[PDB]
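Visitor: Encoded as C-alpha cells, here's the structure I'll be asking about.
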Amino acid sequence: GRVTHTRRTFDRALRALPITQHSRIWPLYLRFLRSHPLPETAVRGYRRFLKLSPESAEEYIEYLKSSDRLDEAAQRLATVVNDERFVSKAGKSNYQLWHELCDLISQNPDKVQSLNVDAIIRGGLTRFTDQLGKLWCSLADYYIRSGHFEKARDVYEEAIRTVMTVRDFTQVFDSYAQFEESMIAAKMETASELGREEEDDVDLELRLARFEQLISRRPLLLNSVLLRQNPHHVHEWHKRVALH
Amino acid sequence: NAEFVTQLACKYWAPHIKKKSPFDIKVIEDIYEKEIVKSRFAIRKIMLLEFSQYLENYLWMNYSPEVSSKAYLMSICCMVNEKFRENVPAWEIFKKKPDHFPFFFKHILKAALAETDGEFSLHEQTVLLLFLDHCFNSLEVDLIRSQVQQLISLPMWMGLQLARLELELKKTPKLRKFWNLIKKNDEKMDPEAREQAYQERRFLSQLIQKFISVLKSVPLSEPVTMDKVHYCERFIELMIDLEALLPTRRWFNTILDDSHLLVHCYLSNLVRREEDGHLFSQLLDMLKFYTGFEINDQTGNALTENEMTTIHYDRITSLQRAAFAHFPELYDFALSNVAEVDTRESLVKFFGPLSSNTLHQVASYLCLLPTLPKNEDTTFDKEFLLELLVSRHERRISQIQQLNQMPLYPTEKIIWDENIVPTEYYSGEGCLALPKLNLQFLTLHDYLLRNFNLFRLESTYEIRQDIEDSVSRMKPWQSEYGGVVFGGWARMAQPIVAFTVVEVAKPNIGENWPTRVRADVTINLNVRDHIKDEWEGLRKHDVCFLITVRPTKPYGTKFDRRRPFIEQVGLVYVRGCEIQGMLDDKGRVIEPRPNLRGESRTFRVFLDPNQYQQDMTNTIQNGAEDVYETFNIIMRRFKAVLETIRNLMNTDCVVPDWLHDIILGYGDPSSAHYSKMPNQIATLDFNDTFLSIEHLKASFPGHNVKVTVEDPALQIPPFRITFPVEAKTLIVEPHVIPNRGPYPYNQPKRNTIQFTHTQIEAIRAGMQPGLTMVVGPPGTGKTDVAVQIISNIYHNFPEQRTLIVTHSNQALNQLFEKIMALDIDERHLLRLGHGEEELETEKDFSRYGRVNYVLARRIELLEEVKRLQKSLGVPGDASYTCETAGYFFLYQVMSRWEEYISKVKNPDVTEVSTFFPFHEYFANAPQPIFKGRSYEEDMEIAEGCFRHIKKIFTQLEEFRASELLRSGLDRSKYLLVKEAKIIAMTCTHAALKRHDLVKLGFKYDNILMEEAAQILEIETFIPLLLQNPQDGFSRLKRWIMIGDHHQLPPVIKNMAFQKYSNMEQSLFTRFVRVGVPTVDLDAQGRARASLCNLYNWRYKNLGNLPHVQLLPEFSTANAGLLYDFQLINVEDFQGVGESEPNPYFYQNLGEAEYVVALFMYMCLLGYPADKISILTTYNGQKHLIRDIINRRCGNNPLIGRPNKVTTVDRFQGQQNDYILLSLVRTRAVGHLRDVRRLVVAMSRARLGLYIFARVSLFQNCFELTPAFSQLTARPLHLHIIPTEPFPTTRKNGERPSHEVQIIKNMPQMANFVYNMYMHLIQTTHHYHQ
C-alpha cells in the first residue's frame, strides 16, 4: 500500500547480485504498471540500461507487451534490435520474428488506413528477409488496398517486377479485372499484358478469364493473347490457330 | 551636365546651405529636359541627382495634383529606380507625404495605362513599367499597398471575359457571394469613385494589353527598338513580382489565365530572336513556371499529386464533354482517356489538323475566348488557337522532379553569361534573370528554388569572373591546333602546366556528394624571383582558382576594357581550389619548406565537399565535357550548397509548425516568441541570470515579485522565477543546489556577469519554447547572454540538445570561452567544423582532443572505482573496466547506500555518521563532514558523497561507450551523438555535413545561434533540415538567435548577385521588415559613451552599462589627441585626392600619408603600436597604406606595426583602442550607403578614432546625415596635444597644461613628425633588433 516498502525491500534484496531478487524486482514493476504506466516505463528503461543480461530486455518487453504501453515494449525490442555487441542474442530463440508477429497483430484489422499496414510489412521484411510468403501476402495487400487508376497500375507493375513466385499473377489479375475500365484508351491494358503472362504452363488462361468475366461483355482480345502466350513448338498449325 | 545639375541642387535643394531657393516647376522641367531627356536617362545624371537628393528635396515635398505632370512623374520614377539600384531607402519622401501619395500613384498609373510611343516616350514607358514593378513588389508600404488595393482587389476580375468569370464563379461558389457583396456595395458609389475603381480593376489588363501589343508591334527579323523590349521585360518583371507575391497573385492569376500571356509570348517573334528578346523569353519561361506553379488559388497552399492530376484530368474531361456536345470530329478524343488526351503529343495529332473556326469554337465551349459568330473567322490564327489549347490541356512537369534532374554546375552555355548571372562590372540600368529573397515565398519549394537560384548565380560568379584568368596580364593568345599559349607573364595569373585528379573518395553516408575531392595543379614557374616567391608561398587552406579558356582571339589582339572580358577571352571553366600546400621532393603537399630544386610546383586543392561532383553530375546527366581537365592556368589574389538545398527540396520539409509561418513571412510574425508559443515553462530555472534577489527584482522592472520566503538572509538562490499566464506576478521561490559530498573544489560554477533586464528577458524568451532574435548591438554581451541561455537550458534540460550554431569561428570560440566557466561536464560538449580547426579556446573541444580527454576521464573514473572498492575492503588483484564498474556500483555501492537509506530514512545525528560505511572511501577528503550537529545536513553531506560516487559510476557508464568505440572519429561520432549536451558548429559545416549527423545521431531540441546576421537566408534555412521529423513532428523545440540588422552582412561573391536579388537581406532582416519581436539589449561596456555615440544612434535606444559610464580608463585623454572622434578633412595632396592607379583599386595618397604620419605619432607618442588600427575605405587604400608605412617608417626602432591594417568588412568581430581611418572617397559616395558598413567603420574604435577624408563629400550623403553631424562635430584638422606622451592624466573634459597642435596639411603634419623623429634620434636610442 506504500512504495516505501517496495523501494527499500528491492534495494535490500539487491544487496547481492545473484539470480535472487530478480523476479521480485521485475514483477514489482508488473504490479506497479496498474493505473500508472510511469513507474513501469521507469523500471523498463532503467533495466534495459541497467544490470546486464540478454533476458533483461526479454522480460521487460514481454511484460510491457501485455499492457496499454506498447511503444515502450517496442523500445526494449529496439534495444535488442541494436544490442551493440550481440546481433544474435539468443541462438535459436527469436526476437525479430516476434516483433514481426506483434507488427502483424497491430496491422490486424484495426489500422486499415492501408499505409501503416504496408509499412509494417516492409518493416518485417527489413528485419528479416521473406522468401516469397510475406512477399505474396504484402503484394496482395498492396493490390487490394490500392485503387483502380495508375496507382493500381504501378502497384501491379512493381509487384510483378519484384515478385518471387506465382499467384502474384493472380493478384495482379484481380487488380486488373476490378480496374478493367481505368482508362478510356485501352480499358486497363494490364488485362492483355497479363494474358501475355509466363510462357509455359503457369496459368495461360487465368488473367484472360478474369478479363473476359470482369462481369461479361465480350473479350475480343483475351483469346488471341492466351493463344499467343506460348503454344507448342514453332512449326505446327499454331499459325493457323493464330489465323482463325 | 554635371555642372548644371550640381548648380541647380546647390541653388535650390542641395543640403549644407543655410538658404534654399523656392520651388519652381519651370526649374524642375528645365533641369529634367537638360538631364534625362537629353541624356536618355543617364545613370551619372540620376546619380548626381541622388547625391543631391532630387526626390527627397525637390520632387515630392513640392509636388501637387495640379502640379503633377510628365516631367515630375518621370523624374520621381527615375530617382526611385536609381535608389532601388543603389540600395538605399527610397520611399522616405512618400512615407513623409501621404497627402500626395494616391495622386502620385494615380498619375503613374495613368502614364502606364495611356497610349505608348505618344507623349510618354518608350523610355518613359520602360520607366513606368519599372516603377510599377517596384511599387508592386514593395507592397508592405502603407501608401503603395493602398494604391494597389483597389487596383488588384478581387473585383479586379470584373474585366475578364464574362463566360470566364461565370465559369470561375461556378467552380468557386464561395466567390459568387463575395462578388455579390461587391456588386451591392458599388451601388451607393459616385461616378468618379466607381469609375476609378473599375479603371483600377482593369489597369492590370490594360497594361498587359499594352505590353503584349508592344511585343506584337515588333517584326520577325527587321531590327527593332530595344526600349520597347525593355518595356515588355519590365512588364514581365512586374508580372513575375505579382506572381511571387501571394495576395498580388490572388486576383492577378485569373486575368492571367484569361488573357493567356503565355501563348502570345511563346508565339511572338521576340521570343524567337535569340538576340533581341533572349533574356525576355527566359524571364518568360520563369513566368510560365510561376503561372503554372503548384500554389492553389484559394488557399495559397501548394497542390498535391492528386490535386494537380485531378485539375489536369478535369480540364481534359471538360474537353471531352465539349467534344461530345460540340465537336463531331473529336469523337475518339471525347471517348479517350486522360493518359490518351492529356499529352500534347497525341492531343496535337488530334487537334493540329483542326481548323481555325474549329479550335475557336472549341475555346468558346471551354470559355477560353469570346465565341466565334456564325460562319465568321476569329482574327486569331490557327497557330494562336492551337498553342492556347495545347498550353491549357497539355502535359506539364512536376517541379520537384524537374529541379531534381537539374545540374548543379554551370555549363559552357551558362558560365559566361551575365543574363542569369551578372558579373562584377554591373551597371544597374537593367535586371538579370534572378529570383528574389526579400519577404515571402508562395511555397516552400518556391523559397528553396529562389535560394538555389541565388546559390547557382553566386557559384556562376565564382566560375565566370575567374574563368577569364588564363594567362591574363594580356588576354591569352591562341596557338596552332587551337591550343592555349601564354605569350606573356602575369603575377596573379600563371599558366598551370597541368591539373590532375588525386583523391575523389566516397561521399558521406546517404548523400550524393564526395567529402574530399582533391586535384593537384602543376605550374613550371619560370617567372620573376619575388613574384614566383609570392606564388610559391602557398599556405594551409589557401585560396586559388584554376582557369580554363577556349580562346579564339589570335596572337596580338589588344584589349577593350569596355567590352565583356569574358567574351574577349573566350573562357571555359573556373574552379575554385583550396590548396593544402605545394608538393616537395616527396610529392606530399607542404603541411619549414624543404629545399625545392627546379621551378615547377604542384599544389593539391579541394575547395568544397562536392568539388569534383558538380562537373561530375554535369558529364553524367547533361552530357557536358570535363572542366577539371581542360584547365590552363592558376590564379590567386557552392555545389555542396546546391546539393544540400536539393536534399531539403526532395526532403519531406517537415519544419516546426510555429516556424513554417516565420520562414514563410506570411502569417503573424509575432507568433513564434514565448508570448504565443503555448508551452512556456511555468516555474522555470533561470539559475544563471540573477546573482542576488534584489538584482533579480531589479531585472524585473515591470513585474510584481511574489517572494516565497521573506527572510532576507537566506534568499539568494538559483531561485525559481515563474511568470504568470495576479496577472504580473514573478514568483521567486528559493531552492538549494543539491550537495556533492566533501569536496569544496566541486563548487557548481555560477556566472559572474550582471546581464541587465533586457538580456535576462532575452535568455528567457530563448529558453521558453519558440524562437527569439536578441538584437545584440556592439558591446551588449551577446555571446555572454547566449552562453547564459545555454546554461539555463542545461538547468531546465538534462537530456535535450543545445545545438550552438554560429556564422564564423569567432562566435564559436567565444562560446567555448564562456562555457569554460559554466558548470558543464566536458563529456557533454561536441563540435562540427570545416576541416582542420585551430582551437582558439582554452581546452580543446575538438574531436580527437575530447576523445583523448574522455579516455583519461574514464581512467580517472576507474581510479575512483578502485579507491571506493578497496576502501570497502574487497578481495582481488585484478582490474575492472567501466562495464564492471557500473556493475560494481550496482553490486556494492547500491548495497551500502541501501543499508544506510533503509536504516536512516526509516534516525539521529549519531546514526548519520555511523551508518555511512564510506569513511575509508572519504579517507582522502576534508575532515569528517557529517558533523553530528544537524541530522538532515549530515545526511546531506554523506548522501552527497554517495551521489558523487554515483556520478562517478555514471561517468564510467557514459565512458563504456569510449571503451566500445575503438577508433578516434568513432568515439567522436558516439560521444557527439549520445552524451553531447551542446554541439557547436558553423553554417557552412552544418550544410556540408548535414546528412552526416542526420544519419549519425542528429537531435535538434533547442538551437542557439550567434552572429545570426552573417548567415545567409539559405545558409540559415539549411539547418532547418538538420534532422527528420519524429513519428510525425519535427523535434525542433526552440531557437535562441543572437543577431543584429545594423551590422555588416555577408559580402557576396559578386556585387551583381546582391545587386540583382538583394542577397544582403538576411532572414533576421526580413523578420525586422515584417515586424517580428526584437529583444534589443542596450547595455554596452566596450567603448565610451561619447565615442560609442558614433554607433549608438543607429539602434533602438542603444545605451551603455555602468562600466561604460564609470570607467576610469575609458574617460581618459587620448595619447597626444584631444578629440576622441575626429574624421578630419584630407585635402588634395600634390593634386591627388582619391585615385585609381589600378582599375577601381581606390586609394588616396594624401589621406594615406596623413594616416601613416598619424600611426607614427601614436608610436613616437607612446600610444602602443599594437593599439594602432588602420581601417580604410578600400583594400587598395589599405595596401597603399602598408606601402607608405613600410616606406617611411619601415623597421623603425621608434615605431612598430599597426594592429589591423585591414578592410572595413575584414575587421569585423573586433574592437580597438585607437583606429586610424583612411576614408578616401570624395567624388563618389561608393558603397558607404550601407548602414552596415557605416556602423562597422564607426564602431571599431573603443577609445579613439583619427580619420582623413573629405568632410563635405562625406556630409553630401542623405543616409549619413545623423552620421555627419557627429562626425564633423569637431574641427576638420589634426587637433591634438603634440608634446603629450602616452600617459597624460587628464580626462576627456579637463584642461591641459601644454600647447595644442592644429595641423591642416599632411606635408606639414609629416614634417612635424619627422622633426620629432630626428629629435628623438639625437636625444635617445633603442636597441631591440
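So for chain B, numbering is Swiss-Prot's, and the shown residues are 19-609, 614-659, 666-753, 773-953, 959-1381, in order.
According to its header, the structure was obtained by electron microscopy, 3.0 Å.
Just so it is clear, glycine is given a Cβ too, placed from its N, Cα and C backbone atoms.
These came from Swiss-Prot, pasted as-is:
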BINDING   B:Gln801, B:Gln806, B:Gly826, B:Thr827, B:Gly828, B:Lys829, B:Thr830, B:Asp831  ATP binding site
MUTAGEN   B:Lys829 to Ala  Decreased affinity for ATP and ADP. Loss of RNA helicase activity. Disrupts spliceosomal pre-mRNA splicing and leads to the accumulation of spliceosomal B complexes
MUTAGEN   B:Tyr1196 to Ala  Strongly reduced RNA helicase activity. No effect on ATPase activity. No effect on spliceosomal pre-mRNA splicing
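Give me the lay of the land around each of these features.
Guide: All protein chains included, B:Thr827 (ATP binding site) registers 30 other Cβ atoms within 10 Å of its own Cβ. Look at B:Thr827 (ATP binding site): DSSP puts it in coil.
Sequence-distant contacts (6 or more apart, same chain, Cβ under 8 Å) of B:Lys829 (mutagenesis position) comprise B:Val821, B:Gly823, B:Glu1062, B:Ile1094, B:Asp1096, B:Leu1133.
With a 10 A radius on its CB, B:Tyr1196 (mutagenesis position) counts 9 other CB atoms from all the protein chains.
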Visitor: In sequence order, what residues of the same chain, 6+ apart, have a Cβ less than 8 Å from the Cβ of B:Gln801 (ATP binding site)?
Guide: B:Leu719, B:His723
Visitor: Would you mind pulling the longest C-alpha to C-alpha span across B:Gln801, B:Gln806, B:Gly826, B:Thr827, B:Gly828, B:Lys829, B:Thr830, B:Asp831, which the record has binding ATP, in angstrom?
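Guide: This binding site's residues have a maximal Cα-Cα distance of 14 Å.
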Visitor: Measuring Cα to Cα, tell me the gap between B:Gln806 (ATP binding site) and B:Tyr1196 (mutagenesis position) in whole angstrom.
Guide: 44
Visitor: Can you tell me how many other Cβ atoms are located within 10 Å of the Cβ belonging to B:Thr830 (ATP binding site)?
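Guide: The answer is 23 other Cβ atoms.
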Visitor: How many other Cβ atoms sit within 10 Å of the Cβ of B:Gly826 (ATP binding site)?
Guide: 24
Visitor: Using the CB centroid of B:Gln801, B:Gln806, B:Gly826, B:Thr827, B:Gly828, B:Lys829, B:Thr830, B:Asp831 as the ATP site centre, which other residues of the same chain sit with their CB within 8 A?
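Guide: What remains near the Cβ centre is B:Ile800, B:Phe802, B:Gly823, B:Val832, B:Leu1133, B:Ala1135.
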Visitor: Any idea what the Cα distance is from B:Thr830 (ATP binding site) over to B:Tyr1196 (mutagenesis position), rounded to a whole Å?
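Guide: Answer for this pair: 38 Å between alpha carbons.
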Visitor: Round to the nearest Å and give the CA-to-CA distance linking B:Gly826 (ATP binding site) with B:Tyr1196 (mutagenesis position).
Guide: 34
Visitor: Give me the non-local Cβ neighbours of B:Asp831 (ATP binding site): same chain, 6+ apart in sequence, Cβ-Cβ under 8 Å, ordered along the sequence.
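Guide: When sequence neighbours closer than 6 are ignored, B:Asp831 (ATP binding site) has B:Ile800, B:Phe802, B:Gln806, B:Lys865 within Cβ distance under 8 Å.
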Visitor: What count of other C-beta atoms do you get within 10 angstroms of the C-beta of B:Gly828 (ATP binding site), across all chains shown?
Guide: 23
